[PDB]
Amino acid sequence: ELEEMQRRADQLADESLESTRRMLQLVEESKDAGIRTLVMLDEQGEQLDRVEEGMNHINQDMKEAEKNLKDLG
Amino acid sequence: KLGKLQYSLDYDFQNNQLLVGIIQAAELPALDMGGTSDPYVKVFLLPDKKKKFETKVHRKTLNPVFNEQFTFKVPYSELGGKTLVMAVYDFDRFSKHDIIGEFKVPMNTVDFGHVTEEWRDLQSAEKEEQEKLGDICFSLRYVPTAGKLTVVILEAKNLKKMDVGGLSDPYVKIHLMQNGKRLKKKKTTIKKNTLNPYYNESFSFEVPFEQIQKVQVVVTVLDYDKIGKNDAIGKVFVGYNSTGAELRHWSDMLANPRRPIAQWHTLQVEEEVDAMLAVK
Amino acid sequence: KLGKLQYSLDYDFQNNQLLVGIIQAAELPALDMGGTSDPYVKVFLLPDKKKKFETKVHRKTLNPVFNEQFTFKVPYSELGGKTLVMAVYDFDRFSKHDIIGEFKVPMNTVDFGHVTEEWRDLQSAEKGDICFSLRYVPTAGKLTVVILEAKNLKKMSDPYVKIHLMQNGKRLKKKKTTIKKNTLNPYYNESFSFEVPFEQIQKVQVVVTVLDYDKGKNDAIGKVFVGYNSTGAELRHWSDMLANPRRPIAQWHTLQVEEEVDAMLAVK
Amino acid sequence: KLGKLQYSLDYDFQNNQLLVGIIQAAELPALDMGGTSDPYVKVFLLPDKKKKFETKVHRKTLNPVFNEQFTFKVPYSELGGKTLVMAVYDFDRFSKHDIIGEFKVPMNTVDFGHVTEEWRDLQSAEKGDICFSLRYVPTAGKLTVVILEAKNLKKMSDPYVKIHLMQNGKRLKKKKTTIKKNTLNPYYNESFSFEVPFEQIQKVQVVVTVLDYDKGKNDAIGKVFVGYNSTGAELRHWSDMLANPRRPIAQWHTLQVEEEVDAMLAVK
Amino acid sequence: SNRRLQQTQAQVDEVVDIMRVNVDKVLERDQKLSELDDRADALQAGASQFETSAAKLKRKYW
Amino acid sequence: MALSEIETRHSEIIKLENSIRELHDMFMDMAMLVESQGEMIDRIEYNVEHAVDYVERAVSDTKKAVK
Amino acid sequence: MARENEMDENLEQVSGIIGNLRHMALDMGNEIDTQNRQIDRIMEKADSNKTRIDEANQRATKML
Ligand SMILES: [Mg+2]
Ligand SMILES: [Mg+2]
Ligand SMILES: [Mg+2]
Ligand SMILES: [Mg+2]
Ligand SMILES: [Mg+2]
Ligand SMILES: [Mg+2]
């Protein structure tokens, strides 16, 4: 009973230890995933900016086209 | 080629201590004048280098016999993940004692129960590794048309301790060099008391497409104390006259335009780096 | 079973608008790969196909909590002929958003004035057997329907067989059997006779239904019909009854839903 | 094509026996040297391996007339779980009598009461291609199946491609393409995307089936499956999709019978 | 020292509460992006049609 | 202490590991969604640039047509 | 106690990394919000130009 008890305690100690190691690994993977996520956000962000400039250009061009069609009618 | 080493190993379960006996060594190469060296063996537990044990110095023999014994008061549970190191040194009275050989024994391969005693061939000790052991990660983005260089300092890790009895106070300084001259100067926020500082801070530089192959980007991680000169932890550079993973990251930035590529880099000493930057 | 949905309902007469609140959902079935779905609730009014009101999409929870609120500005007079619809959807990035569940509420049964809040079961939009013998004698005009035995009836069971005789959509005759209690397959062997002339034999409906007996409300297990405008084993058995006079033909039959049967009987 | 068989069927309730009559056969294929076979018909009941009933052997006619009758004394209750077998045999004096054709009739679908008489096609007991590209990105968990083109499809054709996504024997996702009318080889070039996590990638089934379109009943041309428990070019293409991420691999595939495919999918 | 264990636990819970909200917002972003994709396809279609008509009109009034 | 203290320690630690794991999975899903949406943005920008070209040519043509 | 301390160090590192994860989650979420607002803007402008080009195309084909 006693020997099994001490061994049980040391067992729980080891289990908790390796558990914490697993935690370290998991928060590392989380860390990296987060980093690359942010990178993707920057890239896609600049892409969205280019999209906006595209929309503005379209608007101005179609404004001019509207002008020409009103000058033709 | 130096020679072999006969040693003994066993564990006393009655006192819960490791009994390591250094028997002898043979066919050791001669490094001294007389045609024979002055050997002595340093033995210590491989896991933690504490309380290393040294044998007596034998004069002028390439086959020294020590027949000595050392005791490591270590429990049997901790023993399994502990290794043994036996390194043969050559004594010299007027200089550094050169290492002749070394040998490492994993305690998970060792079988206790019968008294072990064997001959093992000595090997050449591994050279000392880099001291810093820190790393800085950032992203590079260059679009050739507008000539914009976007350097985003992401995060550093495993930085060298700079403060007394605690963590460091790191901050990133970015220099842009050309022909040895430091043009632009930028820096980040100061993250206090951190083993791994997270910044996520973007910087932009005006770099024409005609000079892209003649620019130097210098990233430096430094420590911040209010009083006095602020020391430097590490620094790396990418671009003109760069080598390694640095030139790789640079080439990835070039090959991938309108897109930021994030990468890690190993911190080098400022002396060698600045010596490289003074080139051409 | 498609899980349940807790919601709140009340009407504001000061602004003349209906206040429909989506509280939460529970025990939702998993429809995605990882073992959990991405639910979001779509709520709208049946009378008007105004843009549907949808809650925000919650990722990977079989018990999502939305606690959102929607307002449909409709007066109390138009309200009576309206219908509330609350359907739970599953989010998918690369395909059509499959429906987890749905719920319909008639706005004429709903009572406004006190704050309502209830749990309701979601249902799927897609959504026993009785054996008896038929005997018809053209000469005597006697129809002998002998209820033999039922099997695999739905539990809660207390089964008993009711036999009805229909014509041109009207329910003429009604008969029933003894009540066998606590049986998975009740055996009756009870004979019934009907007065059917030879000139109307091609215009009669014989409907045998197995029901459950509670003291209360009369439950329903299953029902089948044979005769005019019948298909399958029913029309077969009928044609056998006709082709073989003065002799009873026994046959098994699979119980159908009452809705479809009554829908077929609605032709008149 | 193995010729046809005209037979008659009815049940006598007075003697409690099944009356199966063999009338004749037509357009029977020649299996013997001289250019004509020596046919005789073997008829028996599947439920009981009682001595088989065989007609007399007619010499050298591809249109034999037997007009024989057989009686199987079996009640109407046992009849429901029985099966009629009528196989046409070829007589050979010095060898095993090779089977010309065979025909199986479930006794639960058969309707007794009116005199039955029908022609039925004999069948042999022994008994198109679709090309598409697969792309899987482990990081984004996106599966890009692009249906490219079918060829040599069976006429009556009106081809269209349906793509299904399965897991553990359950049919999860269903997609389809545009309908190309009157084409021997339809070109689609239509892309589909699926949400598949990296942890279940080794437990998914991608089933691409080319079907025929009538306004009615949906016909079937062919079907193929790729992924778990797959072999041949299918497992190759799958392993190429896995080994080559962020890049689409195009491949051709030969259409298999639906029976074998579903039999392989029945493992779960 | 249970204080550090429970404190770290509270940190983790907080970060979780941040991240689930972030994820939902990302899903909303996926919706908006999808609709923007459809809208962009329709936009470029109309653009091509208008380009063709403009070609005809230029080949008419000049 | 005792076995109760060690057991509760172990329990709370496992709880921490599970919370950590959920956090992890959340980050993974995050990266995934952001990536797929990235591809979506790719094709959006494609369609947009095509639209810009078409509009520009159209405007040039009308501008030459009116005068 | 070595078993316990080793674990203690682990928990401290996990604490720091968790803090960094918090900061990263905040930046992430914020930028996601701002980008969502920007996307809203994009769809507004895109619908505007869609209407513009539809009306303009109709008027253009009208004079044909
Ligand atoms: Mg010396
Ligand atoms: Mg400091
Ligand atoms: Mg989903
Ligand atoms: Mg009941
Ligand atoms: Mg023959
Ligand atoms: Mg067809």
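Swiss-Prot numbering applies to chain B: residues 141-420, in that order.
Every residue gets a Cβ built from N, Cα and C, even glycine.
Feature annotations, reproduced from Swiss-Prot:
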- B:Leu171, B:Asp172, B:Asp230, B:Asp232, B:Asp238: Ca(2+) 2 binding site (BINDING)
- B:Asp172, B:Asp178, B:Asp230, B:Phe231, B:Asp232: Ca(2+) 1 binding site (BINDING)
- B:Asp303, B:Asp363, B:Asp365, B:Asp371: Ca(2+) 5 binding site (BINDING)
- B:272-405: domain 'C2 2' (DOMAIN)
- B:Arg233 to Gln: Impaired Ca(2+)-affinity (MUTAGEN)
- B:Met302 to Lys: Fails to localize at nerve terminals (MUTAGEN)
- B:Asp303 to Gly: Fails to relocalize to nerve terminals after stimulation of neurotransmitter release (MUTAGEN)
- B:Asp365 to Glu: Fails to relocalize to nerve terminals after stimulation of neurotransmitter release (MUTAGEN)
Listed in sequence order, residues not in B:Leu171, B:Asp172, B:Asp230, B:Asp232, B:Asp238 with Cβ within 8 Å of the centre of the Ca(2+) 2 site Cβ atoms: B:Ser177, B:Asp178, B:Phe231, B:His237, B:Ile240
List, in sequence order, those recorded positions among B:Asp178, B:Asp303, B:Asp365 whose Cα sits within 10 Å of the Cα of B:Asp172 (Ca(2+) 2 binding site). B:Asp178
Across all protein chains in the structure, which of the recorded positions B:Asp238, B:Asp363, B:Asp365 has the highest Cβ count within 10 Å? B:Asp363
Distance from B:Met302 (mutagenesis position) back to B:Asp363 (Ca(2+) 5 binding site), taken between C-alpha atoms, in Å: 7
Within 10 Å of B:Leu171 (Ca(2+) 2 binding site), Cα to Cα, which of the recorded positions B:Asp178, B:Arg233, B:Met302, B:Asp365, B:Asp371 are there? B:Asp178
Relative to the Cβ of B:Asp178 (Ca(2+) 1 binding site), which residues of the same chain, six or more apart in sequence, are found under 8 Å away? B:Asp172, B:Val197, B:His198, B:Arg199, B:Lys200, B:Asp230, B:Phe231, B:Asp232
Give the distance between the Cα atoms of B:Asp238 (Ca(2+) 2 binding site) and B:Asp303 (mutagenesis position), rounded to the nearest whole Å. 33
DSSP composition of the domain 'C2 2' (B:272-405), residue counts helix/strand/coil, works out to 14 helix, 67 strand, 53 coil
In whole Å, how far does the CA atom of B:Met302 (mutagenesis position) lie from that of B:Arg233 (mutagenesis position)? 36
Chain-internal residues near B:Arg233 (mutagenesis position), provided their CB is under 8 angstroms and they sit 6+ positions away: none
By a 10 A CB contact count over all chains shown, which of the recorded positions listed here is most packed: B:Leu171, B:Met302? B:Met302
Counting across all protein chains shown, how many other Cβ atoms sit within 10 Å of the Cβ of B:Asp230 (Ca(2+) 2 binding site)? 21
If you take the centroid of the Cβ atoms of B:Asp303, B:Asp363, B:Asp365, B:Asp371, the listed Ca(2+) 5 site, which other residues of that chain have their Cβ within 8 Å of it? B:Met302, B:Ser308, B:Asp309, B:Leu362, B:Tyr364, B:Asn370
Once the DSSP letters are reduced so that anything not helix or strand counts as coil, what is B:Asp230 (Ca(2+) 2 binding site)? strand
Across the binding-site residues (B:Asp172, B:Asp371), the Cβ with the fewest other Cβ atoms inside 10 Å is that of B:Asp371
Among B:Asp178, B:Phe231, B:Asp232, B:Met302, B:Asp303, B:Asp365, which recorded positions lie by ligand 1, judged by Cβ under 6 Å to any atom? B:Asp178, B:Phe231, B:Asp232
Looking at the recorded positions B:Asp178, B:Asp238, B:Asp303, which have a C-beta within less than 6 Å of some atom in ligand 2? B:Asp303
Using Cα coordinates, what distance in whole Å links B:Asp365 (mutagenesis position) and B:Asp371 (Ca(2+) 5 binding site)? 8
Whole-number answer please: how many Å between the C-alpha atoms of B:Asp303 (mutagenesis position) and B:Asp371 (Ca(2+) 5 binding site)? 11
Near the Cβ of B:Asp303 (mutagenesis position), how many other Cβ atoms are there if near means within 10 Å? 12
